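Trainee: Take this structure, written in structure tokens, and hold onto it; I'll ask about it next.
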Amino acid sequence: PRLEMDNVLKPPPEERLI
Amino acid sequence: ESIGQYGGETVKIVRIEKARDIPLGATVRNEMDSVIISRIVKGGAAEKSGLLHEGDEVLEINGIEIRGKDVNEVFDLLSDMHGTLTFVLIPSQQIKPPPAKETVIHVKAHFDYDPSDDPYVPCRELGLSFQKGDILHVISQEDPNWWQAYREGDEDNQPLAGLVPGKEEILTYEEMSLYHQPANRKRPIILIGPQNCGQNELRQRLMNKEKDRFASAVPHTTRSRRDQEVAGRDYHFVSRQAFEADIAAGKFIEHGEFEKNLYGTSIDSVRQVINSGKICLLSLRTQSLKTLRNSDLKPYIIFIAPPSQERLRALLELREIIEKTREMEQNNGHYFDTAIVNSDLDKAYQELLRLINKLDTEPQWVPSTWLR
């Protein structure tokens, strides 16, 4: 398996308003 | 203003005015230790200046080390800042098209949306609520999954746009047509749903227990190729510019970032697997289903779900069950063909296999647009 491709499946980093 | 660095790259210095207790209108996400400008909100100082771009890394602001900070710290910090803000940036490597005239699109909502009930909302502070019949002024669709919009009748001086779901036109009845899976052109089996519901497990169990039938689309990466890796089968190893160009050219089904490198599955990657006579196996985030269905890949999407809340408690940390079931309330889009309630992997696998096998003998209903 490709370890990296399983990671990008996880939800993207939350954003925060500046 | 630009300054060259001894070891690193060339940095970019921009100056934007900030008003006390008034946000610039830009959002930041953490990618590893880095702080990245992830989104420019219309109606703020950040947008008007045109000095900040999506993908810009923030190294320093007014002498403060920003790199290494959690975005929650960056949030608290800029909330307490005002006056001229001097940014030190590693300029974005993304490729946005030449500035188009601001095109507004006015829509009427036929569904209710409360962003506080949305787990997927990228920046909760920017969530814009609306009800059936509300008119929305969609200022930006640059992000197909999150449109920037103002709601007509919003009594407060906004002044920033809000984020709303970027749904395609879903009708009440969608016209369907039968499609027989050709013998030598298998439909890509695509799995969606919550994270820890054994989805990744079921894939590998298919890829291994029936190695001859299934295959995986060769993804792209910006990561330099390693020693025991082949430039053909492991990844399509490309430069960051090439990857960024392909992203803009709509060449990717889904792409993400892992450890300061980009990874993604291209449309051609899947179309090549289809043409081999093998079954393409692919896990996607529900978000990426939009790009997927708009191509002629004729995918067969299977929803992988956990059991009920009570049945989940029987099998079972606590923050995980809350997250799954919350994602399950949002499954109402129903773009998938069939759902599989994974309680036992062996029970789920056999049902999964049975579904995949049945495509050989039994024709399926697809949107009529796929055949016409």
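Per Swiss-Prot, chain B residues shown: 244-410, 461-609, 620-675, in order.
Including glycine, each Cβ sits where the backbone N, Cα and C put it.
According to Swiss-Prot, the protein has these features:
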- B:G486, B:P487, B:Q488, B:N489, B:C490, B:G491, B:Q492, B:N493: ATP binding site (BINDING)
- B:256-336: domain 'PDZ' (DOMAIN)
- B:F318 to A or C: Increases interaction with CRB1 (MUTAGEN)
- B:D386 to K: Reduces binding to Drosophila crb and causes incorrect PALS1 localization and cell polarity (MUTAGEN)
Trainee: Determine which residues of this chain, when B:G486, B:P487, B:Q488, B:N489, B:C490, B:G491, B:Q492, B:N493 are set aside, have a Cβ within 8 Å of the centroid of the ATP site's Cβ atoms, and list them as they appear in the sequence.
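Mentor: Once B:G486, B:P487, B:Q488, B:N489, B:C490, B:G491, B:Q492, B:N493 are set aside, the remaining close residues are B:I597, B:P599, B:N645.
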Trainee: From the recorded positions B:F318, B:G486, B:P487, B:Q488, B:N489, B:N493, keep only those with a C-beta under 8 angstroms from any C-beta in chain A, and list them in sequence order.
Mentor: B:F318, B:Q488, B:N493
Trainee: Let me know the whole-Å distance spanning the Cα atoms of B:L609 and B:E620; 10 residues are not modelled in that stretch.
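Mentor: So the endpoints of the gap, B:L609 and B:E620, lie 8 Å apart at their Cα atoms.
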Trainee: Neighbour count first, Cβ atoms within 10 Å, every protein chain included; then name which of B:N489, B:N493 tops the list of binding-site residues.
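Mentor: Per the Cβ count within 10 Å, the most buried is B:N493.
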Trainee: Give me the non-local Cβ neighbours of B:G491 (ATP binding site): same chain, 6+ apart in sequence, Cβ-Cβ under 8 Å, ordered along the sequence.
Mentor: B:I597, B:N645, B:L648, B:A651
Trainee: Between B:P487 (ATP binding site) and B:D386 (mutagenesis position), what is the CA-CA distance rounded to a whole number of Å?
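Mentor: Here the two Cα atoms lie 22 Å apart.
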Trainee: Within its own chain, what residues at least 6 apart in sequence put their Cβ under 8 Å from the Cβ of B:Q488 (ATP binding site), listed in sequence order?
Mentor: B:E626, B:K627
